[PDB]
Number of protein chains: 2
Amino acid sequence: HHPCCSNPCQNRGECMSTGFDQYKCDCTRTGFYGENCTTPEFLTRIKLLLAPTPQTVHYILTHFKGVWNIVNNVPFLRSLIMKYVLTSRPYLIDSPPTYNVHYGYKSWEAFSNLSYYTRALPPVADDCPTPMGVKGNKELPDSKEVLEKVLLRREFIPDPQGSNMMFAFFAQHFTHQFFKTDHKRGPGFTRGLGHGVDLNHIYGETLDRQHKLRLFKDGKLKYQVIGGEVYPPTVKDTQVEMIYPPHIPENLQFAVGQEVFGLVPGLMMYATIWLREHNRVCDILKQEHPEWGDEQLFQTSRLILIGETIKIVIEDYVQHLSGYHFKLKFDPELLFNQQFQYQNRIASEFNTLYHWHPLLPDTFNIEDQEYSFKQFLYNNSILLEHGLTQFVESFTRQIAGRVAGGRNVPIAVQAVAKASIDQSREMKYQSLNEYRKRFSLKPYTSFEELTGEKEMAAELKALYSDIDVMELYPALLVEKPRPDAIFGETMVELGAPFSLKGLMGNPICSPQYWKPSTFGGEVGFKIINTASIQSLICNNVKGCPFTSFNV
Amino acid sequence: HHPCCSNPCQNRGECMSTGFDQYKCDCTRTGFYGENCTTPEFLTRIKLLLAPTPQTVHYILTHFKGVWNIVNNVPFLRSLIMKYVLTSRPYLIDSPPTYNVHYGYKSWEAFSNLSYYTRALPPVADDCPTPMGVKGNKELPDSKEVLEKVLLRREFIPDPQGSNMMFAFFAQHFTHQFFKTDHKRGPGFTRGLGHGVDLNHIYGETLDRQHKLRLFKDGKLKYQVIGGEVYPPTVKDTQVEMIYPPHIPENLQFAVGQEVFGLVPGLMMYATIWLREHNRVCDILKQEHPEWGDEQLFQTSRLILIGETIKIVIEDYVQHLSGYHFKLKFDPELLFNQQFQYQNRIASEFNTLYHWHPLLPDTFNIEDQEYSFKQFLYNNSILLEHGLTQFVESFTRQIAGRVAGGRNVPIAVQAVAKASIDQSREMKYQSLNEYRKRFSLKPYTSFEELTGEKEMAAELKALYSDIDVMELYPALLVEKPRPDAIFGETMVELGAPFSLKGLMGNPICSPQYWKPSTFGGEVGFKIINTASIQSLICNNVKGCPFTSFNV
Ligand code: COH
Ligand code: COH
Ligand SMILES: *[C@@H]1O[C@H](CO)[C@@H](O[C@@H]2O[C@H](CO)[C@@H](O[C@H]3O[C@H](CO)[C@@H](O)[C@H](O)[C@@H]3O)[C@H](O)[C@H]2NC(C)=O)[C@H](O)[C@H]1NC(C)=O
Ligand SMILES: *[C@@H]1O[C@H](CO)[C@@H](O[C@@H]2O[C@H](CO)[C@@H](O)[C@H](O)[C@H]2NC(C)=O)[C@H](O)[C@H]1NC(C)=O
Ligand SMILES: CCCCCCCCO[C@@H]1O[C@H](CO)[C@@H](O)[C@H](O)[C@H]1O
Ligand SMILES: *[C@@H]1O[C@H](CO)[C@@H](O)[C@H](O)[C@H]1NC(C)=O
Ligand SMILES: *[C@@H]1O[C@H](CO)[C@@H](O)[C@H](O)[C@H]1NC(C)=O
Ligand SMILES: *[C@@H]1O[C@H](CO)[C@@H](O)[C@H](O)[C@H]1NC(C)=O
Ligand SMILES: *[C@@H]1O[C@H](CO)[C@@H](O)[C@H](O)[C@H]1NC(C)=O
């Protein structure tokens, strides 16, 4: 079999076969050397003696409230710290990207073909004796058994951080602009050729689709008016392809950028909100530029909304997730004097870890009603019946589920959870511990260490036998969460670098774009720099209801 | 009309309309301020007093041979000097890219749509009172009249730098991998979506075309053997679409990566050489890795050949063009500690300036024959009759024409030269002096300063009236060349930043790629770092004839 099946090279050394039975490790710029890149240089010995654990840094940021409250009000000191946050792991993510599902070695095909998700770790070779390489049994445990024993929700477990349905649906809506799996090709392929925050889920992936969604007046998007309320246009009006079950009336077939957002009313809520925001900014821009035509109005509005999204994701969304007392800051200027690549390629593992199914509740509580999954799915009548105001007020109140900790995946999306496991194996993912080592984390030595618990650990032990063959996705869901937190260590240490790269890597954060002129002047620029989840709702939802990502 | 038509904003200031008759300049990070970004900051005033002129820096590099002899011999000093050259133009090139032919303002459509050539300067607005903005006459002079008076060749003017036909064909062959104009869409569109050195002119732009050219054995490309010599395969055998007149016999319809390379036997010479090189590398890699399969052998050979190209282009091709005594060096490690973006977008103006038609001779002298343009075009039988060895020996001896200095464009390519003028006007190029300021050059004050001569200057004066509305492309060809050089100032100061950006911006120059393991190990790595135009011919041409870019 392939000589690199056992993953011999440590510390991000690259493995290469030098024969049918022999491998070689490339230790270039790893800070290590030797046969397996395990012998540290003297400079490396120093760095390792002084590096604080991710648990220690998380403790500092989640304590000393009074101290951070002082820091958060000193602009110079806040910028300085946010600068460190953005640069404290400069080479975790490969940029330009390297491997994908079909290429465990670098190639021009892997680099140039945007239809692939990139890969943080190369796939396990096809001719390996065991699924994870050389360790474990001939076959991984039945994903059905893994699902039923440690993943499926018995009693509902609420998020201790108090995440609400506004947060859960925002997560779904935001991430599904760059998580668009091409199931015609396979789980390792994407339809999001932009590989980042381009707002294609609002404006459409292609120019053809964009032009069918546009009004071509005042730079605005097409819309309809139902009971005095502005909603997205219909499929019949725009000829925009949407995914709907056949029993859906044509007047309820709303057409938006993402073809699947008709699936859940929670997604149509944000789709409506963002559509209103686009047309709202067009009104502002037209007032600043009476001389501007439709095209420039539309494009500038798009850039501003891209800016608003990144602004919100960092200062409201990630801020809520982090649980830090330190106020994160969106400020591209912090990276101008730094080594940073303004480009991004979406990783397959970034998609996999973002399968936050436990976040979903048992029922969707709107106003006085408690809708089941069956009642809720593809039912935009619920949105028209209650309205955006009631949706926001209700979803702000309803708490979401805890992602880590185990046994909190709702029975409704059972097949989806099993698919995440199965497709991970299909894409030949390496084990949990390989991904932890890849992200400078210590490998788990036992299942009890992984779960911080005894019952599920024993279950996992009987299933996997070895901790070194434990899979990444199920581990993320059963991992011992941080104190009163929604996630475990692995989720954060993998998720965060992928996120900030995907946000700061946007071209509008590059120095030639980050100017008032790019956004139509100081007015358009300030729209971005003052944006929040609250203002987004206040400006576009009648009554201006209060909202947040916490209950 | 548009308020920015006069191009009021100086020093990379960005212009924006604020009313129907008012503009505003954005002087962000320009080092200037004021209404037109013309008032310099104090720190900026210092840098201006110290900055040496492009003429001065060129004088230093083309003189003091003894001082450069010492530098080239000591690797520490050579790397030090080359490091300065690679970082002398910090933000000359917008990366990520900005404008294109349809967008004179930053937009997501301009950034994400790879089918566009990007633009260093935005196009003149449609409703401007004159072709160049506000200056000049209602209409630019007739392009035929411009062509015939100052561009068309009277007597053949040989390049005083001694460039040969090996150079001229290498330039054409190499640059036509990223200069692939999509004439269906327009002159501002490209078919080279890789936007750089991907060797698509060898392997094909699309995976479909690539798979038709591949042998799928040992990683090699398909080929045929005629008279014991290795040539590319035919159109009939591969089903690869090529451009050939109907009368071309089946066996002379060679199939290569680029559809147009059958046009001239000089291009097929290099196409044949690179085809042999790929298969040669396959043989090397197969010996190193008996265990490797066809796919990995192909992909790794492609990465190696990409590296060879960049290596050769820098240390032989650009080295020749420069006329420097300093030996330019290809070493990606010199940028590892710098703020460099590993990405590229091909500029339309980079394409325009590379229309080096005057390079072409009156006849193509091979062995004892002197072929006319009519006889040379689409005639691969010439290549077979004389063979590769005679081609190299002959083209090494035949001198090419001078590009600058005026009146040296062969009448055979008359329509091509005029098309360069016409299409520049279609794409609404700004004037020569606007492009000189864009690249930190002093605007020409007269046509005599431009040509360093009186006769052509007088003809240009009558045709254009104002030096500030002189066009970019005709200026490059009539510009006063550097002393005993092939180019003028404007050609070098624009061409060099575009070239090095496209060469070093390649992903294989990034730290994660620039490793031995990427290229199959130290053996494959060495092939790149020892590559030369001489070694390319020596390894793949029978008899190993001497070759060079100078006669
Ligand atoms: C992050 C939060 C989140 C939420 C709130 C959420 C809420 C819901 C939801 C609510 C009613 C339903 C019915 C589903 C059901 C699905 N989800 Co999500 N999912 C989420 C994260 C994801 C992600 C990320 C993907 C990958 C999308 C892709 O690759 O196209 C996903 C994919 C899916 C798929 C694709 C099937 C497959 O084989 O991959 C289904 C079905 N699911 N999910
Ligand atoms: C760099 C040196 C170089 C050389 C030696 C060269 C030599 C020759 C040559 C020799 C026998 C012939 C027949 C041509 C003929 C052509 N060249 Co060039 N060309 C060169 C650089 C270019 C460039 C650059 C373009 C534009 C690329 C594009 O967009 O396709 C070009 C475009 C063309 C076109 C496109 C048609 C149009 O509408 O512009 C033709 C025809 N040509 N050229
Ligand atoms: C990159 O930009 C290209 C130029 O803008 C663009 O090509 C253009 O595509 C549009 C839509 O696909 C075509 O316009 C279409 O509009 C009518 C609607 O009334 C259709 O019915 C027509 O069939 C027509 O195709 C433009 O004709 C076309 N322009 C050119 C010069 O090709 C590309 O699609 C853009 N690329 C991406 C990936 O978006
Ligand atoms: C990116 O890679 C995919 C998968 O290799 C390519 O899709 C294949 O395209 C060929 C056409 O040459 C088809 O015959 C195959 O059926 C396709 N495979 C799949 C799984 O869809 C795709 O063409 C590549 N993209 C580019 C731009 O080359
Ligand atoms: C509290 C709801 C039951 C949780 C018990 C976890 C074990 C569930 O067990 C499984 O549940 C699936 C869906 O109910 C069924 O399709 C399977 O037949 C069943 O084996
Ligand atoms: C490297 O790892 C292999 C296991 O893959 C092991 O057999 C070998 O002893 C290791 N070498 C060193 C020097 O530790
Ligand atoms: C859709 O929601 C409405 C409430 O607005 C409800 O009356 C109806 O039964 C739902 N449809 C399904 C199929 O559950
Ligand atoms: C700016 O340029 C305009 C020409 O467009 C000129 O009239 C004006 O005086 C300039 N202003 C300054 C402050 O230089
Ligand atoms: C092609 O080249 C051959 C020499 O090999 C010459 O005899 C022939 O006339 C050429 N064809 C044309 C059409 O000029």
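Here, residue 1 is simply the first one shown, and the rest follow in order.
Going by what the header records, the deposited coordinates were determined by X-ray crystallography, 2.4 Å.
Cβ atoms are placed via backbone N, Cα and C, with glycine included.
Feature annotation from Swiss-Prot assigns substrate binding site to A:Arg89, A:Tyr324; the stated evidence is experimental evidence. DSSP classifies A:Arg89 (substrate binding site) as coil under the three-state reduction. Annotation for A:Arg89 (substrate binding site): same-chain Cβ neighbours under 8 Å, separated by at least 6 residues, are A:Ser440, A:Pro497.
As annotated by Swiss-Prot, active site, proton acceptor applies to A:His176, with the evidence given as experimental evidence. Secondary structure at A:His176 (active site, proton acceptor), taken from DSSP and collapsed to helix, strand or coil, is coil. A C-beta separation below 8 Å, combined with a sequence spacing of at least six in one chain, links A:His176 (active site, proton acceptor) to A:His201, A:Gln258, A:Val260, A:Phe261, A:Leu267.
Summarising the annotation, Swiss-Prot assigns active site, for cyclooxygenase activity to A:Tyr354 and lists experimental evidence as the type of evidence. In the three-state DSSP classification, A:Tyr354 (active site, for cyclooxygenase activity) falls within coil.
One entry in Swiss-Prot concerns the mutagenesis experiment A:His357 to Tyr (Swiss-Prot position 374). Its note says: Impairs peroxidase and cyclooxygenase activities toward 2-arachidonoyl glycerol.
The heme b binding site feature in Swiss-Prot is assigned to A:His357. Neighbour list (A:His357 (mutagenesis position), Cβ cut-off 8 Å, at least 6 residues apart, same chain): A:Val409, A:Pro410, A:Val413, A:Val416, A:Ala417, A:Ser420, A:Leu477.
According to Swiss-Prot, the mutagenesis experiment A:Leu500 to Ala, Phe, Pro or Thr (Swiss-Prot position 517) carries this note: Slightly reduced activity. A simple way to gauge crowding: the CB of A:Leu500 (mutagenesis position) has 18 other CB atoms within 10 angstroms, across all the protein chains here. DSSP assigns A:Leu500 (mutagenesis position) to a helical segment in the three-state reduction.
For the mutagenesis of A:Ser548 to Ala (Swiss-Prot position 565), Swiss-Prot gives this note: Decreases acetylation by SPHK1. The structure shown keeps the original residue. A:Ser548 (mutagenesis position) falls outside any helix or strand according to DSSP and counts as coil. Other C-beta atoms found within 10 angstroms of the C-beta of A:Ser548 (mutagenesis position) number 17, with every protein chain shown included.
Sequence-distant contacts (6 or more apart, same chain, Cβ under 8 Å) of A:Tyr324 (substrate binding site) comprise A:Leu61, A:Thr62, A:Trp68. Proximity of the recorded positions A:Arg89, A:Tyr324, A:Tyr354, A:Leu500 to ligand 1, judged by a Cβ distance under 6 angstroms to any of its atoms, singles out A:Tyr354 in sequence order. Every protein chain considered, the tally of other Cβ atoms within 10 Å of the Cβ of A:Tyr354 (active site, for cyclooxygenase activity) stands at 18. Between the CA atoms of A:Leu500 (mutagenesis position) and A:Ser548 (mutagenesis position) there is a gap of 21 Å. When secondary structure is read from DSSP and collapsed to three states, A:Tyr324 (substrate binding site) falls in the coil class. Cα-Cα distance from A:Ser548 (mutagenesis position) to A:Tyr354 (active site, for cyclooxygenase activity): 21 Å (rounded to the nearest whole number).
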